[PDB]
Structures are given as structure tokens and as C-alpha cells.
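Scroll down for the structure; my scribbles are underneath it.
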Amino acid sequence: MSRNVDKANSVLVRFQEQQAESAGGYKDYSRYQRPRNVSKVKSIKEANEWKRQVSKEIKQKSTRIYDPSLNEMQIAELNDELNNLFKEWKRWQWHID
Amino acid sequence: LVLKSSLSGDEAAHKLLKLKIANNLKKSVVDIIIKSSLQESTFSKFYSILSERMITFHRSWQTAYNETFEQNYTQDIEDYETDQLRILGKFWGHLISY
Amino acid sequence: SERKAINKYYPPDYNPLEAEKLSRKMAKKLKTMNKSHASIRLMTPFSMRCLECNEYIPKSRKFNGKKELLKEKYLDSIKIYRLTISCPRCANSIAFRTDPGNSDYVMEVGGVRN
Amino acid sequence: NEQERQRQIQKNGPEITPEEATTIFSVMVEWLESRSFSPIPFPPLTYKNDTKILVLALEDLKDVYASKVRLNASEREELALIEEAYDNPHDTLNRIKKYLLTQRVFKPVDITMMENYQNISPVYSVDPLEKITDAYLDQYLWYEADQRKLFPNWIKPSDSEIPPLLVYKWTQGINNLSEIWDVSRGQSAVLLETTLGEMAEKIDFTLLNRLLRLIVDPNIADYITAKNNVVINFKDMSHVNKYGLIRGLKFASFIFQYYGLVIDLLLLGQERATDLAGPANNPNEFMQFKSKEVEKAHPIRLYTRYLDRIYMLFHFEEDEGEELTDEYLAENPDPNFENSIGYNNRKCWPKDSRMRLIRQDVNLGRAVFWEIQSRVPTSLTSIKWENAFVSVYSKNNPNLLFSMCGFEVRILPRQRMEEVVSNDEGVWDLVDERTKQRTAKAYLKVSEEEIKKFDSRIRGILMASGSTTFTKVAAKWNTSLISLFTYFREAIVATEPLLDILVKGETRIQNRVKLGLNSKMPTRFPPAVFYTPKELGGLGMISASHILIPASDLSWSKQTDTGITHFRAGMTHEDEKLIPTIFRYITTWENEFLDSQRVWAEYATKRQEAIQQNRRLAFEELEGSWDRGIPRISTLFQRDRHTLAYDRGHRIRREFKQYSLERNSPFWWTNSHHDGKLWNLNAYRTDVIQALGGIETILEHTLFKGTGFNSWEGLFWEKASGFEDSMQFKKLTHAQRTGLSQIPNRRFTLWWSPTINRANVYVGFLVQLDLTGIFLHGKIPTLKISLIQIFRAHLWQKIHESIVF
Amino acid sequence: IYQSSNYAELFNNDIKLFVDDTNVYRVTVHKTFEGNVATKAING
Amino acid sequence: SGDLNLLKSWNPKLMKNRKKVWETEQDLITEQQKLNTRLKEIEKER
Amino acid sequence: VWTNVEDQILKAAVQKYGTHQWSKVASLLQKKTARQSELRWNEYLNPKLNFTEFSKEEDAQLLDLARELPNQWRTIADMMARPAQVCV
Amino acid sequence: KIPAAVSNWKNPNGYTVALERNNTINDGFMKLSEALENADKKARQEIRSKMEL
RNA sequence: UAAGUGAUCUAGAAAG
RNA sequence: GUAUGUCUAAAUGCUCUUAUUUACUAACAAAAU
Ligand SMILES: [Mg+2]
């Protein structure tokens, strides 16, 4: 399990995380992938967390896309990615509450 | 093992003496030694040295040696192949020279 | 606390099978482990030119690549891999495949061998 | 330093004054005339055995690489060249010839120096393309010499007789000299030994060239001289070697020998040399003479140069001795009597048996040495007193001592000996050839230099082995040990220092393996794991350590006289497990020589019989005396003999290999193809297992029973499929690198896990391994990993639960 | 540590036994009215 | 040390991998041969 | 065998690198060898070496040297201040 | 004033530069040669004479 | 007439 | 010796697969008869 990722997703760590989730309510919304279809999330806190995560992602995307080699295609691709992120964020701002 | 786990004959002899086997088995030991000697490709001083050491050590060992010798020329000599026989003879000569 | 550590501490209630099951349940949800292009450190055997900016990355030069499994195996039961690299100057994704028929590699829309 | 020396030489002419050089040349010419030497011509195109010679050279070249698996670029290139040559012999030969003719400028010789920890040696790496040519030259020239009798009987390293054998022969000769041990009329025998110091390092090329011109084709000579005269490189410094022969380049050995011949001639004088040789039409064999009177006449009796370390046996009468002494005194006055002080005596031997310092005997030796020195100019070769040794046999000195080839020999005539005690082991009973009496004794001891070398080798093996697969290390150790023991079989027993070193070296080796396993707890490695062969999963070492070493009164040991009393421990705690010792499976040198003498005679007789009856002598009839002799009888009837008959001057070449290669052969002294396997150690292998209880006992140490097999019969490791067709990706691997299984130590640990990890531990903090019931008494490294692998995915629990179910 | 063409060889005088294990562990699956899929193991 | 890739699984120039590949080929090759002969026979019959 | 462009490149490298750093230079010229490269440099490339011919006196001297240091040719070259092969 | 030296072993910056990178021998070297060649000649002529004899 | 008594080093953990 | 750095506003149970590993790490060390 060299290079840290393996360590992170080693069974023991996972178990610990699960335990934390069970007792006290420590989740790491960084750690899990954000769900595709909203309205399968009855809790508000979770939703908020997800929204926050997406915002963070968007910010990250923004930070990188103004790099100096602007003509490279990665940046262009991200522009679409950025849009997608924005859309997701908007969706997360649903009007149930 | 003792015979073969020993640099000089002297060491081997010492090892043998450590064992302190009964006056019964001395002859047997001698026979074994002889056999070992025969097995080696040509006559080694080692075995002779060992024999000498044994002989000096005690009268019973001398007696045993004598017995072995008697056995050889009488009943065990004709069994051996030539090189082995020659080796044996050489060993005996060495023993008997002094 | 020391790299050659014999036994990692477990809680007093740790049903190992159960734990494993739990992990599995929370592996589909997991971000890492449920993805492709897992990282790797590799030297470059081909010694090739980055097709965009013509940067001549030579033999044995070390990179933090991404190894990914190619689903279409060679023959039947011997896998082949895509091994992504970046050129030092321009950030173009070079990669290569390991087709073991010739005991060597194949370039994959990254650069050219020379 | 070398380049400074060169510069100095350039500045102030050669050390050799021209007149002296001229004189030497004249002497050489005279010698040649006496011998009626046909000079060696330049190789013709349609020379008879040219192709064969080339092939031999190629083979030799291959033998540098055929062993090693790794090859650098240069090595690869060389290999390729060799292959090409093999393919296209005629072309290659032509090319070589052309090179010889024309090429007087050469590529620069880069030098590494090797760490023989006592004293570093140089290694001259010549360019692959020229190297082949050089090899060819070496092959050819030596062959020519052999044919034509360039080198006389006395220059022995060149001869096909093995160093120990040579030594034995020398001893015999010394015993067989007539009236040699008599001390009634004061017949003082002086044995002088010494190195010809810097003999390679102070050859002038011009003089050398001239000398060559006498014996080889002038073109060839020129080629040789230019070749020696190269740009030596090292890292960033480089210098033109303007003076002194380079040892490494292949033919150099021959050149060296030739040079040494001149020195020998100078030492002797002409007439004496001629006498030694014999007549040209039928020359003498080594140390034989056509008559006794002739032998008697001169003061010198026996000569032999060995590789620039000459041995002269002078046999004086009393009157002769006195005169010499007087002369010495005249030369160098001695009122305070400081001739015994600053006199090279042999510290290895003890004060009684070493050369006694009598004011006659000591002086005589010194005088002799002085005379010898006078005989050669210092400029041609440096014969120093610090290098030299003079033993003197007399009425007062009964021990003719000398060090040859790595042996220290003490020839002690039994008429001088007090009580003619039982022949020990180590002693060669020297025999009179006429009467067949064991007339003298000769005690042996491995010379301290050899011991030092051995130690260095051991160190090397140990160092640069933090990785290595335990087994590889073990193998290396075995090789080292085998070299040591096969070289001096008989002569080990006597030397206690060597024994001690062996004990220590072996222990060190063991600890290396134990270092890998991060412990060295003496219980956790019972001799089982080391000496058990690889065919039961062990390292398969070949011990010489479990010997009960001779201890003695160190008070009275170095001093005076000795006897074998009080044995010291030897190497380890044992469970009364007498591990056999390699020495008892090696036939002591005297015995071997006697055997050789017998079976060669027998062979001859057989041949004669065949001739009488008109038949080709079958190899099935000689079976019985098949693996017996020197060379081993079996050297006649191997299926590749015709070509090796043309490989003459091979031993010398092998010896000189040291200067060409980085890691050399540890069995330089012998050579399998010309000699046959001088030892065999399968018996030892067989017996080690027995010593270690039998197979069952060994298994019980191992995890063998845990595999759940009925019995150890028809089990092996790393079997796999056949793998040869797609095996040309490797390089000089010889299809498969090793038939022997390597036993990677990860698995080794597992195999011996049930001994290595065990309850009877001294201080191991008993941790229970993770998710299993497998106690580890201390952190043992690979073992734990293996255990985890075995018991992966909660296997223990599964097992238990399964059982319950 | 380690220890089509040949069809006519099956019917020589030496005794043999084909052994199949395909129908040893057999199951039947069925939905109840509630919805639960009952994987019932059967006699094999 | 020098060439890193030599201590990787994925590296085909690693010897173990090569061996495995050979084995795969050998088995598969054998199978093909077995089938190939049959095919030939069939053709002949036809 | 040495091509001229390659030689030029080598020369350039030497000015860039260092007449005692023959690995990098070798690498730079894909076909030619490290130890060979240095040799080549010694032979042709270095300006201080007088590869060009010289007067009759010099020739005479060279011949004299040849007579009196039997084909000890590197030494002769050194004495001259000339390269070896050319001298030969 | 002291120059700016350039190493034949090191170039930190890699800054290239336009190639900034006794004859008498002792009596012996002639004398020795004379001795040798002359000796050789003597040997030759002497040898010839011997042959004739 | 007298052999064969005793001398017994060690010993693992981290980081590199 | 398993490098490192920037980046951070405050669906539920179910079972079935194994005589393996898309395993990762190379800082560590490098020879023959
Ligand atoms: Mg460090």
C-alpha cells in the first residue's frame, strides 16, 4: 500500500470511518463521490455538505483554468466541466427547503 | 562422522577416546576405521596417525588392532578389490614400520 | 509506529468478516478504489518524443504515471496495460501499452519512438 | 607515481647503461646459439594449426564471459566480435595478421585497480578488437616456444605441472641431490629464494624489442613493443607508458617469461645454464642431469624461476663457504656482529625449527645473496634484501626452509631428526629415487601471504552482500573454501593461523545469512539450516569450521618446538552434531602425487600391451584408475583433446589473467580441461545429511510436514515448464545460468520457519502475529510476511470455524 | 514445493468412472407475494 | 540502482511476466495444434 | 566509422561539456562509443594537436627517433608534439 | 587582476566557450640505440663468419 | 605395576 | 526506506465468487565454476 491512497482505502481505515459515521456522525464528504440524482437525500445536512463539496470543486476548477498555456485543450475541456459543476450546484439549490 | 569431522588424525583419535567405548567395541571401532580408510581413494597418513594415537593410548586398543589385523590377512583380505587392498597394506606397513 | 510493525491495533469489537463486509458496502460509494488510472512510478523504456512540444524524453527517465487496465487482453489470460506519462515542458498526456507478443511496448497516441 | 617515474626516465635516460644492455644482448645471443634456436617466424596464411590456435583463443575469450550473466556494452561488443570471428575464421585470421603487420598505434588502456584488501592490484582492460589479436599472439608464440624449446626446463610456471605438484617435484629434487644432507666435511647447502623486484616495471622497450628480434619475427616484435607502449587511462588522468611492460595485455606473460630467462641466464652464467638445460638435441627434464659429475662441479645445483620469484639451491663445501664469507666481510665490515640482525627468517615456523642464526651460516647466506645481487644489474631488475630469503643447511642448521607458490616448506632430513617420529599429516615424506627410501621429511604450512589473501577474499565475499540471496553467499563461500583447500590440501593441517581464519571466516559467513534474518540468535540457527544441502532447502555450505583446532603453549609455540596437545573449541555449540569437514574429502597432495606416479606408469604399461597386441586402448579398460592421476588419466580420452594439445603455455596465461580481469578465477592454479577435476565433493554432500540425523530429522526442522505430504521422495522446488527456445534474450548464460536451485531467502525462511521462529529463544519479545495464532519470538523479517501471505483473508479463523463445523 | 483424439482409449478392458458434479448443489428461486426472492436449495 | 521498471509487475521485459506469456502461448499453441490436425483430417476426408 | 556532422557535434559538446566527461558526449552521438569518442577527439578534434604536415628537418628527426626507439610510437609522437597514427 | 577560469571537469551553467580546454632526450636514448643496433650488427656478421667457418 | 577429570564466545530494535 | 508539494469561505438489505495480484514501493544491494 505504498503512495498513501492504498493506506487510506485500507480495510482498517474504512472500518474506522464506518464506526465514526455510526457513532457521532463523522462523515467525510470529500471521501465519497457526490451522488448523481438528487432527491435521494432526505436529510438537509447531507445535502448542504454535498453542495459545499461541489462549490469547492468548482473553485478548484476555476483556479486552474486561468493558467498561462491557455491554448491547450485541457483548459477548453474544463470550461465544459466548469459549466457542468455550475449546473450541479444549481440543482443542489433545489426548493424543497 | 567422527573420522570425517576432524582435520588431523590426532583430532579424530581424541574424539574417539572421548567416547570411551567399552573394551568389547574397540575391535568394532577399529574395523570401522579400516573400512573408512579403504573407502578413501588412496592411503592417507591421517588414518595411520589416528591408529598410532589409539595404540599409544592403551593396551586394549593395541589388542583390538592386533585382532583386526588377524581378521584381515586370514578372512577379510580376499574380499577387497585391488586398490583398496593396496591401501590397506600401506596402512598396515605404516603401523608396523614403528 | 515503525515500518516493520508486526500487529496493528484493532478495537475490542472487530468482527473481521463483518468489517470486511462493511468496507465492501462502503467501497462502491468510495471515491478512490472505485476509479481507473491508479498512479504508478515508472521509468520510460521507449525513449521517445512528446508529439506536441517535441521534448525528447530519453530512456530510463522517471515519471509518476497512471497505470490503467486495458479490457481487451492479449490472447486470453495475460493482461496488458496503458501507462500514462506527461511531457516535462508541455502537459500532453503521452502513454503506451505493453503488448507481450514481442516482449516490448506499443505507443498509444502520445509520442513516437526513436 | 607511475607517471612521475615515467617522466624521470624520459628526463635522464634508461636506468640500464648502454654497455650493460649490449653485454646482456650478447649473452642472450650466445645462449640462443648454444640452444641452436630457430627463431619464430611470422604466421603464414597456410600455416597448419592456425585455425586451431584461433579457435583456442576464441574459447579462452569466451571463458571470460561464459560464467558471468551481466555484461556491459564493451563486453557485449567483445562477445559480438568473438562470434563474428567464430563464424568467419579465415577473414578474422587475415584481419589479425594485417593488424600485426601494420598496427603500431593502439587504443588507450583504461585501468581499474582491484581491492585485494591487503594490497591493491592493477587491472589493464585492453580494447575488444585488439584484445583478440593479442590473445591469438599469446596462443601462437607460446605454442612456437613449446615446439622449438625457447624456454628451458627450469622456468616452471609455463609448464603444465600444477603449483603444488611443482613444489613437490622441487622438494624431491632437493632430497635427490647427491650427498646433499651430509655435514661431515662441512658441506654447507644454501637455499636462496627471492623476488625479482619490479622486473616488469623496469623493462626498456628498445632493449626488449631487440631481444624479441632474436626470438620472433621482427615485425611481431615491433607489434609487441608498440602494444606495450600505450596510453594508460584512469578516470580523468592518462599517461603514455613510455617504459616498463604492461602486465595485463594477453601476450605480456610470454614477454615477461622471456625477460626472466635473461635474468636467469645472468644469475647462472652461460655454461651452468647450458648444463642445466642439457644438450639441444635431447634436453633435460626438470632438475635432471646427464651425469652426476657435472651436477657436482658447479656450486649451484638446482634452479627454478617461478613467475619472477627465483629459487637457487647452492651446495657448498666448507672451504668454498669460507672464501665467500671472507669476501662478504671485505665488502661490508662487521665488527659489532649485526648480520643476524636484519636477516629474513620465517616467522611462521618456530624458533627451533626455523633457520638458526650461527655466525658462519648467517654470514654465508648473506654472502650468497650479495653475489647474486652483483650478478644482475639493479637497473635491469631490483633484487632487494627485504624481498629475499636465504635458508642455509649445515652441520649447525638442519632445516632447509623455503616458501614456494604459497607453501612454506621445511625440508628436514630424518638422519638429522632426533627420533624419526610417526609421520604426521601435512608432512611429505621425501623419497630417494634410487633406493626408494623415505629419506627426508618436508613439513608444510600455508605461507602467511596465502592466508592473508584468503582472508581478503572472505572479506570481499562478505562485503557487497547486504542483499544477496543467502544461497549465493553460501556458494561463494564454498568456492573460496574449495579453492583454499584444493590448493593446499596437506599443508593446511599444520598451520593454526589459517585454521583460525577459516573458523572466523565461516562464522562471519554464517552471520551474514543471520544478518539477513536480523537476529543471529545461536539457537534459531542450528547447523541444519546452513549445511543441509540446497536439495533439502538449506544453504548448503561446505564447512571447515567444526574442527577442534590445535591449541598449544603460545609461550613455547612461536619459540622453540611444538606438539599437538590441548584442542581448542573449534567453531560452535553443537548438539553432538559432528559436521564433516571438506578436508577429509580431499586427497592430500602427497597421496595424489604418488597415485599419479602409479597410474601413469600403469597407463603406459597398458598402452605398451595394446601396441604388442595391436589395438586401440579402450577407455572402459582403464576404468578404475579413471578419476585418479595428475593430470587425471581421463584427460587422455575426453572427446575434445586434439585442440587442447596446441594450447601450450596455458598455465602461465591463466596466472596472468589476474592482471587482465576485474574478478579473476579462484582456481587459477588448476584448469579442468588440461588436468581434469582434481577434487570431488559429492561424498561430502552425501555425508553432511547423515551427520545432521538423516533426512527425517532435517525435515522436522523444516515446515515440510506443514505442507501435508507423506514423505520427501520426488519433491522439488521451482520446477515449472521447460524454457529454452525463448531464452536468447540473455547473454553468455549458456542456455540456463545454473542448474542449481537458488532458494530465494524469503522462501528459505518459511522452509526453516519452524526452527528460525521457535519457543526456545533467548530474548525474543513474543508478539502474536496479526489475525492468527502464530507467535513470533522477536521481529524476524521475511518470515512474518510469508506467514501473513499463508494466512491471508482471516485463514486461521476459517480453519478453526471449518473444523468446528 | 511441487510433487476428441483420446476418445477410443476410454472403452478398453480397464475399468473407469465418469464423475459429474454439476447437479450436486441445485437451487430453485421464486418470489413470494410480498416480494422476497426465496433461493431454496433442492435435492441434488 | 539504475532501471526501475525492472521491479514492476506490469513491465513485460520482467522475466516472470515473459515466462507466463510463454506458458499461455504454449498451452494455447498446443490446443491449436490439436485442433489444427483435426481440421486437416476433416478437410482430407471431405 | 565517423561522419563529419557527428564530429562537429562532438566538438561542440566538448566545448559545452569537458574533455574529461566522455559519457554525456557519447550519449549525444547515439552510435559512437564513450571510450571511442575520447579517442576520436584525441585524434582529430582538439586544435592544439598539429595534424598538418611539416618541414624536411622534422621528418628527418622523426625517422631518427624511429631508428633509436624501435617503433615505440606513442613516445615518438609525444617527442614530436604530433599525433601517433599520422606520424606512423 | 585574476582571470575567470573554466573547468575541464565542470560546467555549472553549461556556458560553452571557444576551446579554452622536452624535445631533447638524454644521451642514453641515442647511446643505448647505438649500443643495441651495433651489437645486433656484430651478432649478424659474427654469425655469418661462424657459419663460414 | 601407571591411560580415559575438568576449561563451552554468542544472544536484538529503530532509523538509514 | 514506500518521497513530496499546492488546493479547502463558516436507497435498503440480499447473497454469490476464490488452489491468485489491474497489487503497490523501490530509497537498499549487485558474483561465478
Ligand atoms: Mg540518507
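Chain G is numbered as in Swiss-Prot; the shown residues are, in order, 12-99.
For this deposited structure, the header notes the method as electron microscopy, 10.0 Å.
Backbone N, Cα and C atoms are what each Cβ position is placed from, and that goes for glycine too.
Quoted from Swiss-Prot, the note on the mutagenesis of G:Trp33 to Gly is: No effect. Slower growth and thermosensitivity; when associated with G-84. Complete loss of function; when associated with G-52 and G-84. Complete loss of function; when associated with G-52; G-84 and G-102. Around the Cβ of G:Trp33 (mutagenesis position), the same chain contributes G:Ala45, G:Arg46, G:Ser48, G:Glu49, each under 8 angstroms and 6 or more positions distant in sequence.
The Cβ of G:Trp52 (mutagenesis position) has G:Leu21, G:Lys22, G:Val25, G:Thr30 as same-chain neighbours under 8 Å, each 6 or more residues away in sequence. Among the sequence features in Swiss-Prot, the mutagenesis site G:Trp52 to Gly is noted as follows: No effect. Slower growth and thermosensitivity; when associated with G-84. Complete loss of function; when associated with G-33 and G-84. Complete loss of function; when associated with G-33; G-84 and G-102.
All protein chains included, G:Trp84 (mutagenesis position) registers 23 other Cβ atoms within 10 Å of its own Cβ. Here the residue is the original one, but Swiss-Prot notes a mutagenesis experiment at this spot, G:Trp84 to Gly: No effect. Slower growth and thermosensitivity; when associated with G-33 or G-52. Complete loss of function; when associated with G-33 and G-52 or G-52 and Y-102. Complete loss of function; when associated with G-33; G-52 and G-102.
In the three-state DSSP scheme, G:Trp84 (mutagenesis position) is classed as helix. In this structure, G:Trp52 (mutagenesis position) is part of a helix by DSSP.
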